[PDB]
Amino acid sequence: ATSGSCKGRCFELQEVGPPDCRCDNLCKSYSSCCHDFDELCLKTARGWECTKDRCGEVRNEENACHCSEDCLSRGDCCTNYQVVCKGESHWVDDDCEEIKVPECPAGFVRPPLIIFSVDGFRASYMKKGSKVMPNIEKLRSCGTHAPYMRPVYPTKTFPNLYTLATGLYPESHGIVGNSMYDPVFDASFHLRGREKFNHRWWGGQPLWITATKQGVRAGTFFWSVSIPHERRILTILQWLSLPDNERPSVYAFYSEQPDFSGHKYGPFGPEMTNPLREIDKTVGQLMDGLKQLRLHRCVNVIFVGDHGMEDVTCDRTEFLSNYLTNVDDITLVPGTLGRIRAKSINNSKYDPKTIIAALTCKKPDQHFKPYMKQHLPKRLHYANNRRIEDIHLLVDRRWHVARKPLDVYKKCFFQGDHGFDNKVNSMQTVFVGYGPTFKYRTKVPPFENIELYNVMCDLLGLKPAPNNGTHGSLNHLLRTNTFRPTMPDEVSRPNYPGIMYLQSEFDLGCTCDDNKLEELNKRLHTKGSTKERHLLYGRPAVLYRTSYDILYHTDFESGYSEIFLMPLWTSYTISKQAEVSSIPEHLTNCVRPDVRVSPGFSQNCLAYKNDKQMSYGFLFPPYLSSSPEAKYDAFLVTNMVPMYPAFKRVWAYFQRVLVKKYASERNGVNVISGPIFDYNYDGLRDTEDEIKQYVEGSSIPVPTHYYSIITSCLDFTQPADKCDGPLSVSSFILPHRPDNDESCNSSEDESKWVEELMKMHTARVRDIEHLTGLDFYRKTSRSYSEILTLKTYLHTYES
Ligand SMILES: *[C@@H]1O[C@H](CO)[C@@H](O[C@@H]2O[C@H](CO)[C@@H](O[C@@H]3O[C@H](CO[C@H]4O[C@H](CO)[C@@H](O)[C@H](O[C@H]5O[C@H](CO)[C@@H](O)[C@H](O)[C@@H]5O[C@H]5O[C@H](CO)[C@@H](O)[C@H](O)[C@@H]5O)[C@@H]4O)[C@@H](O)[C@H](O[C@H]4O[C@H](CO)[C@@H](O)[C@H](O)[C@@H]4O[C@H]4O[C@H](CO)[C@@H](O)[C@H](O)[C@@H]4O)[C@@H]3O)[C@H](O)[C@H]2NC(C)=O)[C@H](O)[C@H]1NC(C)=O
Ligand SMILES: O=C(c1cnc(N[C@H]2Cc3cc(Cl)cc(Cl)c3C2)nc1)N1CCC12COC2
Ligand SMILES: [Ca+2]
Ligand SMILES: [Ca+2]
Ligand SMILES: [K+]
Ligand code: NA
Ligand SMILES: [Zn+2]
């Protein structure tokens, strides 16, 4: 009913209720603007720049922007007014000067935040395009910057923007791709069209809602595509001239570039220079505009991207029609990832298992890998949403997957795309923070975009909604407004059992072929005399209610669960000088009762014998025993964990070859290893009643994954066990699978495939925390914020 008027309502902040016509920055996208929105709100006359001949003009309200004497008080000068007309310098030409305190006009309650978001802005543009982005380069060198910022998977636009807004993984906020089917709604979300505007898609609590609920006003973050960038900037600057009670504190600008051009020309196409220059000019308009309003040393500015851009061409397409015969029985969500479901829920013939097998290791250079979603690397956090299809294809960088060839030429055109694994270098994007609350001329390590919501909340004095950030992990970006987290309280205290059972009380079906001076010696070991060597950062805290025992040994310490009948964690240190040994022949099948732990709270060997699929391994490796006599400890029933034979090939190579390799490279390592149970693929520790698989005929639960946390000194001139300073960590969460179908070269020696598997399943310590309910690094000499940053670190193994 577009017969209302936008008079005095241009870019109004409260969108008004149909069937009244709209005047807000999204009205165009809903074809809902008042009849006079273009005439009143999208003025273009005379362009965007003051010229010497306009200086002091008589106000003409038709002009896009003003060069009249009254313009600063009206808040609608062209951004270069003071430069052209009052002998001022452009912001970019001014020296960098530290902003120690906010320098704001009277009536400003808090420094505003402006988020300048750029689509497709790959991390390496900051160096490669530096010659043509002076304004961006100044923000970067004068403020706080990371070398790169890691997006979420899939590295598509809307999943990443909404992660920036919420602090949530896509599985949690519900925007899991740029297209989706929700079976509960029976409804589809797409880029083109109207369903995507329905609020039921968008979960969690985005920043503008967090602000509004807590009494902080927000500019609307979404801009209709036809609103020119110059008008977006002028609109933000006009909002910043509103009266105190009406003026927002948080704003977002968005640019569709350089993504738009990158899809057409590739990430480094010669055509990409111009888009980067134009974005830089837009940054210059904002900063000049702020300087005119005396806000350039008041506002915090974030310059942030959603994802990068890779070289991708029509010819690098894999076709499912080359693998499946049944291609017409499937629906594929295609491109830089694949998602497969049945075309018809009425076809009881459709079988996921046969589709996976037809797609598994079928061609020698296959450029995609199929996964059941629960088997994807846990670091992707891409499974716990009904909108994510059970079958997933992880597509190699530089490739696409499509159903049939005709999908690719009845839809070559494009040279860039994005969407791949969020570890891929080409997908990485940018972060710069500039302002009073950010640090001065500071470089920070790369971090994940899920962390920024918390920081944006800190910048605005908001309490964040519950999210997947680790609040405090990015305190090192900030001068002020830091978040002083406290360590979580331990919920369960350990028991410390001594010797309480005789050997003959155990009827576990286990067998094992097994002085006065050093009788005392091994008593001391069982009492924890070496514990300072093997437990370097304190005992992990158990953050849930359970029954567990601390068990000391010469070579390792463990926290042994009476409920799960195995360790929650096993901690050991391997020095650079440590020697690897074999398992002696007489000890091959040795398993020994632990006289500290009751038979009723022990595993038993007969279950493993009876279970024809399931074998066992050990958490502390027998290969790394300090002495023949200490080795006996490694065969305790309390150190045993269930392992499929296929997995034991992985585990044995880790333990026998790789731990020593890491100790020699890193100058000793401390290893914490353990099981993980995540049968409902939610990324969170399972309770006992969630476990779907036990060792046959027993109560021994089968892990879904095995973790290790491998810590050393960041200054590798110091040994892991005498480190005075910051730590270095790498971790993994390996899937506990009955086959090695994930690894196409698994018929070869482990030296050819195991380490590449482990790299794909790299993890953060925080990922393991979620999955175990344990809290690590509780007793270090480091600040808690520093430890939070360490727990969020991901070792990516990119070149
Ligand atoms: C990343 O950070 C996020 C945020 O902190 C973490 O997610 C939280 O995890 C908690 C545990 O999984 C979860 O708590 C549950 O929430 C239920 C209430 O849910 C609604 O209310 C909140 C508050 O406003 C809201 O945010 C929720 O939003 C979800 O759902 C809507 C769709 O309806 C979406 O729009 C939105 O995108 C979001 O979806 C995501 O989460 C849901 C689960 O809530 C998933 O199913 C989706 O796939 C998607 O990931 C909701 O609108 C509450 O009812 C639960 O309480 C039950 O659960 C346990 C027992 O299981 C018990 O304590 C209770 O007694 C109760 O049991 C009864 O219900 C059971 C389940 O039906 C039933 O089986 C029993 O038999 C009983 O009847 C529970 O508290 C919290 O909602 C989410 N929040 C978000 C935003 O996702 C996430 O874990 C972090 N990730 C990692 C890896 O760390
Ligand atoms: O595509 C976009 C679009 C527009 N405006 C924006 N603005 C960004 C700025 C920002 C910053 C953060 Cl921190 C977080 C979020 Cl969610 C956002 C949204 N994004 C996309 N438009 C809206 C109409 C269409 C064309 O297809 C849909
Ligand atoms: Ca994008
Ligand atoms: Ca779980
Ligand atoms: K067996
Ligand atoms: Na294989
Ligand atoms: Zn794109």
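In order, the residues displayed for chain A correspond to 53-463, 468-570, 576-591, 617-885 in Swiss-Prot numbering, which applies throughout.
If you check the header, you will see the structure was determined by X-ray crystallography, 1.6 Å.
Cβ from N, Cα, C; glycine included.
Copied from Swiss-Prot, the annotated features are:
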BINDING   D171, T209, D358, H359  Zn(2+) 1 binding site
BINDING   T209, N230, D311, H474  1-(9Z-octadecenoyl)-sn-glycero-3-phosphate binding site
BINDING   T209, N230, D311, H474  1-hexadecanoyl-sn-glycero-3-phosphate binding site
DOMAIN    54-97  domain 'SMB 1'
MUTAGEN   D171 to N  Abolishes lysophospholipase D activity
MUTAGEN   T209 to A  Abolishes lysophospholipase D activity
MUTAGEN   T209 to S  15% of wild-type lysophospholipase D activity
MUTAGEN   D311 to N  Abolishes lysophospholipase D activity
MUTAGEN   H315 to Q  20% of wild-type lysophospholipase D activity
MUTAGEN   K430 to A  Impaired secretion. No effect on lysophospholipase activity
### Task
Using a Cβ cut-off of under 8 Å, list the residues of the same chain at least 6 residues beyond the domain 'SMB 1' (54-97) that approach it.
112, 114-116, 249, 269-272, 274-280, 283-284, 287, 290-291, 300
### Query
Ignoring the 5 unmodelled residues, how many Å lie between the Cα of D570 and the Cα of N576?
15
### Query
What subset of the recorded positions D171, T209, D311, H315, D358, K430 lies within 10 angstroms of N230 (1-(9Z-octadecenoyl)-sn-glycero-3-phosphate binding site), using C-alpha positions?
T209
### Summary
Between the C-alpha atoms of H474 (1-(9Z-octadecenoyl)-sn-glycero-3-phosphate binding site) and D358 (Zn(2+) 1 binding site), the distance in angstrom, to the nearest integer, is 11
### Message
Within 10 Å of its Cβ, which one of these recorded positions (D311, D358) has the largest number of other Cβ atoms?
### Response
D358
### Task
Under 8 Å Cβ to Cβ from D171 (mutagenesis position), same chain, six or more residues apart: give me those in sequence order, or none if nothing qualifies.
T209, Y306, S307, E308, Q309, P310, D311, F312, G357, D358
### Inter-residue C-alpha distance, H315 (mutagenesis position) and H359 (Zn(2+) 1 binding site) (nearest angstrom)
13
### Query
Applying the rule Cβ within 8 Å of the centroid of the Cβ atoms of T209, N230, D311, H474, what extra residues of the same chain belong around the 1-hexadecanoyl-sn-glycero-3-phosphate site?
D171, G172, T207, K208, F210, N212, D358, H359, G475
### Task
Please work out the number of neighbouring Cβ atoms within 10 Å of the Cβ of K430 (mutagenesis position), leaving out its own Cβ.
28
## Note on the structure
Residues sitting within 8 A of the centre of the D171, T209, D358, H359 CB atoms (Zn(2+) 1 site), not counting those, run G172, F173, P203, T207, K208, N212, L213, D311, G357, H474, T485
### Task
Please give the Cα-Cα distance in angstrom between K463 and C468, rounded to a whole number; the 4 residues between them are not modelled.
11
### Task
Give me the largest Cα to Cα distance among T209, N230, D311, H474, the residues the record lists as binding 1-hexadecanoyl-sn-glycero-3-phosphate, in Å as a whole number.
14
### Query
Around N230 (1-(9Z-octadecenoyl)-sn-glycero-3-phosphate binding site), how many other C-beta atoms are within 10 angstroms of its C-beta?
17
### Message
I want to check the contact list for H359 (Zn(2+) 1 binding site): same chain, sequence separation of six or more, C-beta distance under 8 angstroms. What comes out?
### Response
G172, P203, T207, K208, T209, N212, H474, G475, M483, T485
### Task
For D171 (mutagenesis position), just give me the three-state DSSP call.
strand
### Message
Looking only at the domain 'SMB 1' (54-97), how are its residues distributed among DSSP helix, strand and coil?
### Response
9 helix, 3 strand, 32 coil
### Query
Quick one: which of the recorded positions (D171, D311, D358, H359) have their CB closer than 6 Å to ligand 1?
none
### Query
Among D171, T209, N230, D311, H315, the recorded positions in the record, which have a C-beta under 6 A from ligand 3?
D171, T209, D311
